[PDB]
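Data block below; observations after.
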Amino acid sequence: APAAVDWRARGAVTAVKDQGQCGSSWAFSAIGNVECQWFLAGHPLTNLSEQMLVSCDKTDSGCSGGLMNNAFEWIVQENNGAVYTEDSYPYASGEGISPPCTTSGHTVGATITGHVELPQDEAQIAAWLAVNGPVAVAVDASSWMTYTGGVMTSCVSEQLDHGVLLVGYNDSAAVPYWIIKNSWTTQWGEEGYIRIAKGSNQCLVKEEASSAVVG
Ligand SMILES: Cc1nn(C)cc1C(=O)Nc1nc2ccccc2[nH]1
């Protein structure tokens, strides 16, 4: 794998979003992954619908949590790989209560055919990320509410509770870091992003790494 990758620079990552008071980071992690993969497959960068997942993926628990891998399985097995646009299935869960599932009225903006799980190895994850793009990972975000900037070096790494998106890394820096897209608006962290140290399993970043497959 190359020394440093940033898929934001390649135009592969959509704007930072806001999950609100909903426990739907799993859906932002999953949708954000799909968005990137969709683009990297030659299709236009498209905003896709977390609310689609929150309302309809009954394999997960809407505003009360879920798993990226479930979402990936749900999209393929229950929705024919279909992922609707953000515009046509906009987010309505900011106050923590999701509207129920709807089918009509939404426009299919992307398709996936499955997913892969990555090993619990940061070198291997970086290897995959270098070739195939942004990875969906679960982390411990307990120590994240007070992050301002810089590279988090001793993140509380005790229990996974939050889904995010690895959009890149940098092994050349003084403290090697992952670049992570979060869903807590752009006011948080570094314009909605956080850099955590790479190699010491900060926040348990490597425990649940996976990615949708497009085409
Ligand atoms: C369960 C679960 N598993 N995974 C991978 C993520 C979750 C989850 O509920 N995350 C989540 N809830 C939040 C509530 C408020 C702000 C941010 C929040 N993030």
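To match Swiss-Prot, the residue numbers of chain A are left as they are there, and the shown ones run 123-337.
The deposited model was determined using X-ray crystallography, 2.7 Å.
Even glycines carry a Cβ here, placed using N, Cα and C.
Annotated features in Swiss-Prot:
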type	residues	note
VARIANT	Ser186 to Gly	In clones 1800-2 and 1800-4
VARIANT	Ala204 to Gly	In strain: RA
ACT_SITE	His284	active site
VARIANT	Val286 to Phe	In clone 1800-4
VARIANT	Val286 to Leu	In strain: RA
ACT_SITE	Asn304	active site
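Feature map: Swiss-Prot annotations on the structure.
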| residue | record | DSSP class |
| --- | --- | --- |
| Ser186 | variant position | strand |
| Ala204 | variant position | strand |
| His284 | active site | strand |
| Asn304 | active site | coil |
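Other C-beta atoms found within 10 angstroms of the C-beta of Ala204 (variant position) number 16, with every protein chain shown included. Between the CA atoms of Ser186 (variant position) and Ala204 (variant position) there is a gap of 23 Å. Here the Cβ of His284 (active site) has 23 other Cβ atoms within 10 Å, regardless of which shown protein chain they belong to. Checking the recorded positions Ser186, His284, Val286 against ligand 1, the ones with a C-beta less than 6 Å from an atom of that molecule are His284. Counting in whole angstrom, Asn304 (active site) lies 24 from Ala204 (variant position) by their C-alpha atoms. Residue pair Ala204 (variant position) / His284 (active site) shows a Cα separation of 24 Å. In this structure, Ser186 is the one among the recorded positions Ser186, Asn304 with the smallest number of other Cβ atoms inside 10 Å of its Cβ. All protein chains shown were included, and the count of other CB atoms within 10 Å of the CB of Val286 (variant position) stands at 29.
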